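Read the structure below first, then the notes.
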Amino acid sequence: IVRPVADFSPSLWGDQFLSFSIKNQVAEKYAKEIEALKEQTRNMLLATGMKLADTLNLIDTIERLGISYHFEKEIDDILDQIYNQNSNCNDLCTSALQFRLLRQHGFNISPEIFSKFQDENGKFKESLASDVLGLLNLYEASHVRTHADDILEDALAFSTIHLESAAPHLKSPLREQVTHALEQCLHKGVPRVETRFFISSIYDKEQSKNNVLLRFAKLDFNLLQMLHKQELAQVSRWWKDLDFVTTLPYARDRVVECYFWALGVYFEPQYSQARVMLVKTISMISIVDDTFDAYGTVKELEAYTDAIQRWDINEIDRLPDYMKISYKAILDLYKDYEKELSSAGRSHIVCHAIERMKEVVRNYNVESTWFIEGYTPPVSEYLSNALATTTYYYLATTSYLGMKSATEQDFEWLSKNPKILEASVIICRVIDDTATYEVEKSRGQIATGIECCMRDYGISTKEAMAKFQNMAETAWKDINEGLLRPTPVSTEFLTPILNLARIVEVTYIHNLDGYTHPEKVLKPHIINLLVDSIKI
Ligand SMILES: CC(C)=CCC/C(C)=C/CC/C(C)=C/COP(=O)(O)O
Ligand SMILES: [Mg+2]
Ligand SMILES: [Mg+2]
Ligand SMILES: [Mg+2]
């Protein structure tokens, strides 16, 4: 058996994350100050007699500064009041902000709030083209539409062209904020990534900045960063003691990138256990993926697939030595999860993730069979298999394991492939297929998504990519609609799914692959989130 040649770049991080010793004095000092700043900020939110515009700008600022997770109740009460008073008498910037904040929080505010800014034709009044703050908030708002918001169909094009036109002559930091928004809208960005940018590049440089909020935002970001570094060290240790880097040398060494992904799903301190569980699963399914993609023979992958379905340590002997390694590691990981969830009486939920992993592996094997046969399925058949191979049903399920408040009913809802989950999975599938089409085509993978699309509909590569882009836009509208009240489960269990879609958009930004090639996209984010603190 002549295996393929090892082609993955080594981890670019070395051991720089392996050992992090927290300074308790600094941590305790930060925590104590934050407690005081947190109360000052609460009183700012609860101030009586504030105008609508000032209230919305305060909430927006606290959200972008990344400290809104301290004020979920206060912010919810205030937006709920604004939603129910149905105030509809403002300029474009307050109106667009009002619409975006309410929708992001699941309040189904009517899009008719935008009619007064449009002509008879439903097109935005071009006279608004010189109101840069209106255009900027309209722009951000355009990304939260559902299928019921066709009144906003023109908003992205309109605001984009006039923001591009205005940008070079804007003062700083507004210019940098506009320029940044045109590359990465807020609603589809990774929250920590956008927070780090806003704090350091924008709010820190605003003439009108509130000093209490800025100091609060920097201390809190740097304090949470200490936690993230501890987690990453603990996970780096775990990965090192498995030593796949030498026993399974065909496989990508990407535990830092995997941690960044888990950090994108949730950054808050109460999700520490959930993050560590999640990153271990992303790491491990990545190994399995490389086993199917870049090492195993058809015969070996069959045995591996069947062994996974039966899920029993008895089965290791049917496997080649090198597969014994990952298989025992997989089984042990899930035994660890059960043990770690035992004191909370939540061990029994691990089976939900196990069943999703089995599904991923079944579909991995189908994908291998297709490649070997030179099969090009129709799109419907392609999708029936390739949606699960995104791993996104599996990761979403995994993200619930460490969430203390996730119940059996939450897992039951997720097992039915709800619409919002399906949309998130679709976004991952079509964006990766658009970005990795050329490579996969070079490797002979004739069952890749865009190829299936071209052959099925009889259209060009360009037209197929346009069709996949439409699928992503439709899926984003479904995600946005999936967040609207009443939600089928607590919003706490929707946000991970939204954040999985965001991570996709951020990792494949401008359409190149970012996990297998972390040098382009992910490296700067990892440095800004997990290496450099924000200077105070
Ligand atoms: C499979 C891996 C590396 C999972 C861990 C990181 C992750 C969640 C990536 C996004 C999911 C996709 C689209 C993976 C594409 O794998 P293929 O090139 O088709 O074998
Ligand atoms: Mg792969
Ligand atoms: Mg694969
Ligand atoms: Mg791909």
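Here chain A follows Swiss-Prot for its numbers: 13-548, in order, are the residues you see.
Heads up, the Cβ atoms here are built off N, Cα and C, so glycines get one too.
The DSSP secondary structure for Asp305 ((2E,6E)-farnesyl diphosphate binding site) is helix. Shown in sequence order, the list is empty: the chain has no residue 6+ apart in sequence with a C-beta less than 8 angstroms from the C-beta of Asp305 ((2E,6E)-farnesyl diphosphate binding site). Per Swiss-Prot, (2E,6E)-farnesyl diphosphate binding site is recorded for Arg264, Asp301, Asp305, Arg441, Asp444.
Here Swiss-Prot flags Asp301, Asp305 as Mg(2+) 2 binding site.
Among the features that Swiss-Prot reports, Mg(2+) 1 binding site is placed at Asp301, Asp305. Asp301 ((2E,6E)-farnesyl diphosphate binding site) counts 18 other C-beta atoms within 10 Å of its own C-beta, drawing on all protein chains shown.
Here the Cβ of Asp445 (Mg(2+) 3 binding site) has 23 other Cβ atoms within 10 Å, regardless of which shown protein chain they belong to. Per Swiss-Prot, the feature Mg(2+) 3 binding site maps to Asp444, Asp445, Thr448, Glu452; the stated evidence is experimental evidence.
Listed in sequence order, the residues of the same chain lying 6 or more apart from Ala274 (mutagenesis position) and placing their CB within less than 8 Å of its CB are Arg287, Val288, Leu290, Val291, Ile294. In this structure, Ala274 (mutagenesis position) is part of a helix by DSSP. A mutagenesis experiment is reported in Swiss-Prot for this position, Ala274 to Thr, and the note states: Relaxed product specificity leading to equal amounts production of 5-epi-aristolochene, 4-epi-eremophilene and premnaspirodiene with cis,trans-farnesyl diphosphate as substrate; when associated with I-372; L-406 and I-516.
Looking at Swiss-Prot, you'll find the mutagenesis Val277 to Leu noted as follows: Catalyzes the conversion of (2E,6E)-farnesyl diphosphate to (+)-5-epi-aristolochene and triggers self-alkyation of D-444 leading to enzyme inactivation. Around the Cβ of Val277 (mutagenesis position), the same chain contributes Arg287, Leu290, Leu407, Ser411, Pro508, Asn511, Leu512, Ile515, each under 8 angstroms and 6 or more positions distant in sequence.
Under its mutagenesis entries, Swiss-Prot includes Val372 to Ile with the note: Relaxed product specificity leading to equal amounts production of 5-epi-aristolochene, 4-epi-eremophilene and premnaspirodiene with cis,trans-farnesyl diphosphate as substrate; when associated with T-274; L-406 and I-516. Over all protein chains present, the Cβ of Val372 (mutagenesis position) has 22 other Cβ atoms lying within 10 Å.
For the mutagenesis result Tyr404 to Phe, the note given in Swiss-Prot is Catalyzes the conversion of (2E,6E)-farnesyl diphosphate to (+)-5-epi-aristolochene and triggers self-alkyation of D-444 and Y-520 leading to enzyme inactivation. Under the three-state DSSP scheme, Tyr404 (mutagenesis position) falls in the helix class. Around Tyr404 (mutagenesis position), the C-beta neighbours below 8 angstroms that are at least 6 residues distant in the chain are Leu433, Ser436, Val437, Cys440, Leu512.
Annotation of the published mutagenesis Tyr404 to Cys in Swiss-Prot: Catalyzes the conversion of (2E,6E)-farnesyl diphosphate to an unknown sesquiterpene instead of (+)-5-epi-aristolochene and triggers self-alkyation of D-444 and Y-520 leading to enzyme inactivation; the original residue is retained in the structure shown.
Under mutagenesis, Swiss-Prot gives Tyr406 to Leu with this note: Relaxed product specificity leading to equal amounts production of 5-epi-aristolochene, 4-epi-eremophilene and premnaspirodiene with cis,trans-farnesyl diphosphate as substrate; when associated with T-274; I-372 and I-516. Neighbour list (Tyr406 (mutagenesis position), Cβ cut-off 8 Å, at least 6 residues apart, same chain): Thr293, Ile297, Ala365, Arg368, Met369, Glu371, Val372, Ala400.
For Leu407 (mutagenesis position), the count of additional Cβ atoms within 10 Å of its Cβ stands at 26 [all protein chains shown]. According to Swiss-Prot, the mutagenesis experiment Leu407 to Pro carries this note: Catalyzes the conversion of (2E,6E)-farnesyl diphosphate to (+)-5-epi-aristolochene and triggers self-alkyation of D-444 leading to enzyme inactivation.
Experimental mutagenesis is annotated in Swiss-Prot for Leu512 to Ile, with the remark: Catalyzes the conversion of (2E,6E)-farnesyl diphosphate to (+)-5-epi-aristolochene and triggers self-alkyation of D-444 leading to enzyme inactivation. DSSP gives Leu512 (mutagenesis position) a helix state. There are 24 other CB atoms within 10 A of the CB of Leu512 (mutagenesis position), with all protein chains counted.
According to Swiss-Prot, the mutagenesis experiment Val516 to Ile carries this note: Relaxed product specificity leading to equal amounts production of 5-epi-aristolochene, 4-epi-eremophilene and premnaspirodiene with cis,trans-farnesyl diphosphate as substrate; when associated with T-274; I-372 and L-406. Around the Cβ of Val516 (mutagenesis position), the same chain contributes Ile439, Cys440, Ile443, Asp444, each under 8 angstroms and 6 or more positions distant in sequence.
DSSP gives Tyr520 (mutagenesis position) a coil state; it is part of no helix or strand. Cβ contacts within 10 Å of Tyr520 (mutagenesis position), excluding its own Cβ and spanning all protein chains shown: 20. For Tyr520 to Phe, Swiss-Prot lists a mutagenesis experiment annotated as follows: Loss of production of aristolochene, and accumulation of the intermediate germacrene A.
In this structure, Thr448 are the recorded positions from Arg264, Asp305, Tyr406, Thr448, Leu512, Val516 whose C-beta falls under 6 Å of some atom of ligand 4. Across the residues annotated as binding (2E,6E)-farnesyl diphosphate (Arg264, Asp301, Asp305, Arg441, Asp444), the widest Cα-Cα separation comes to 20 Å. The two recorded residues, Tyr520 (mutagenesis position) and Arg441 ((2E,6E)-farnesyl diphosphate binding site), have Cα atoms 11 Å apart. With a CB cut-off of under 6 A applied against ligand 2, the recorded positions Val277, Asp301, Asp305, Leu407, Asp445, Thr448 are reduced to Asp301, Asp305. Its own atom aside, the Cβ of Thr448 (Mg(2+) 3 binding site) has 20 Cβ atoms within 10 angstroms in the protein chains shown.
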